[PDB]
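Novice: Take this structure first; my questions come after.
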Amino acid sequence: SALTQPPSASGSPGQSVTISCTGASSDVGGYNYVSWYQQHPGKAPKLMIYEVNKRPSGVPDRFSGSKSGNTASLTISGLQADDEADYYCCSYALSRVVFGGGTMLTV
Amino acid sequence: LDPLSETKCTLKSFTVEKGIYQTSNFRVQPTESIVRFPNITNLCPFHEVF
């Protein structure tokens, strides 16, 4: 299926924001097949949040993820100036990666 | 061809004595059409496992 993301997000530095991702599919393996990517304007994307119960190495604890039912959530504790980028969620459940519409997070 | 040839083949002989002397055959009415009635559902999600 196709993923749905808000058009843009807004939040003051210091507070927390939440990005929604509805439309994640599932299979006989599990329900945690959700990943997030951050792409700054003028460069390639980078894997930030995948397997929301965990997180990759070299990534600060500011980026957190969760999922309730068929909706995924991206929780960012602290907002900084270098956080203005497009955040896409990806569903890789049925052996097929699908990228959402994306959101514009500005501080 | 005819009941005479049928009872000849049954008795395995070209000469048949007086009387029935055997049972010719058994009548079995065959079918003339087919009646299939499966269920009406949607496509099975086989992609969720494979």
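By Swiss-Prot numbering, chain B shows 293-342, in order.
Per the header: electron microscopy, 3.8 Å.
The backbone N, Cα and C atoms fix where each Cβ goes, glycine too.
According to Swiss-Prot:
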MUTAGEN   B:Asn331 to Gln  Reduced viral infectivity
Novice: B:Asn331 (mutagenesis position) has how many other Cβ neighbours within 10 Å of its own Cβ?
Specialist: 4
Novice: Under a three-state reading of DSSP, tell me whether B:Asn331 (mutagenesis position) is helix, strand or coil.
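Specialist: It is coil.
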